[PDB]
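*Asks:* Below: one structure in structure tokens.
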Amino acid sequence: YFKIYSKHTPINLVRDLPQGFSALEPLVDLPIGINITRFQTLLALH
Amino acid sequence: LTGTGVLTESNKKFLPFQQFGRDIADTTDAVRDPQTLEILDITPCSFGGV
Ligand SMILES: *[C@@H]1O[C@H](CO)[C@@H](O)[C@H](O)[C@H]1NC(C)=O
């Protein structure tokens, strides 16, 4: 099961990650059964 | 999910991702209905010694 959780929150600290607590709720759960070992992000080329 | 109890209106704001709630004991406290998607509170039926 590939479980996806996410949350959007305002932030005001670019040197590190702001201090506080927030739990992320599940949104999608895909029963793919794929052996996943690596991932990468995609940025918009400009 | 089966049981016996009184189903009444409730004001517990279930979040979009939870479907049923359980007590400190492994039993249902409230449930979300199918077909109409609503939140029913479950209060145990009255009982007692005679
Ligand atoms: C079941 O019927 C009700 C009656 O209109 C409808 O609102 C509901 O969407 C139906 N269930 C599903 C899963 O669509």
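Just so it is clear, chain B uses Swiss-Prot numbers, and the residues here are 546-595, in order.
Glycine is no exception: its Cβ is also placed from the backbone N, Cα and C atoms.
One natural variant catalogued in Swiss-Prot, B:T547 to K, is accompanied by this note: In strain: Omicron/BA.1. Looking at Swiss-Prot, you'll find the natural variant B:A570 to D noted as follows: In strain: Alpha/B.1.1.7.
Describe the structural context of each listed feature in the structure shown, including burial, neighbouring residues and relevant distances.
*Replies:* Following the DSSP three-state reduction, the secondary structure of B:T547 (variant position) is coil. Long-range Cβ neighbours of B:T547 (variant position) (same chain, at least 6 residues apart, Cβ-Cβ under 8 Å): none.
The number of other Cβ atoms within 10 Å of the Cβ belonging to B:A570 (variant position), over all protein chains shown, comes to 7. Taken residue by residue with DSSP, B:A570 (variant position) is part of neither helix nor strand, so it is coil.
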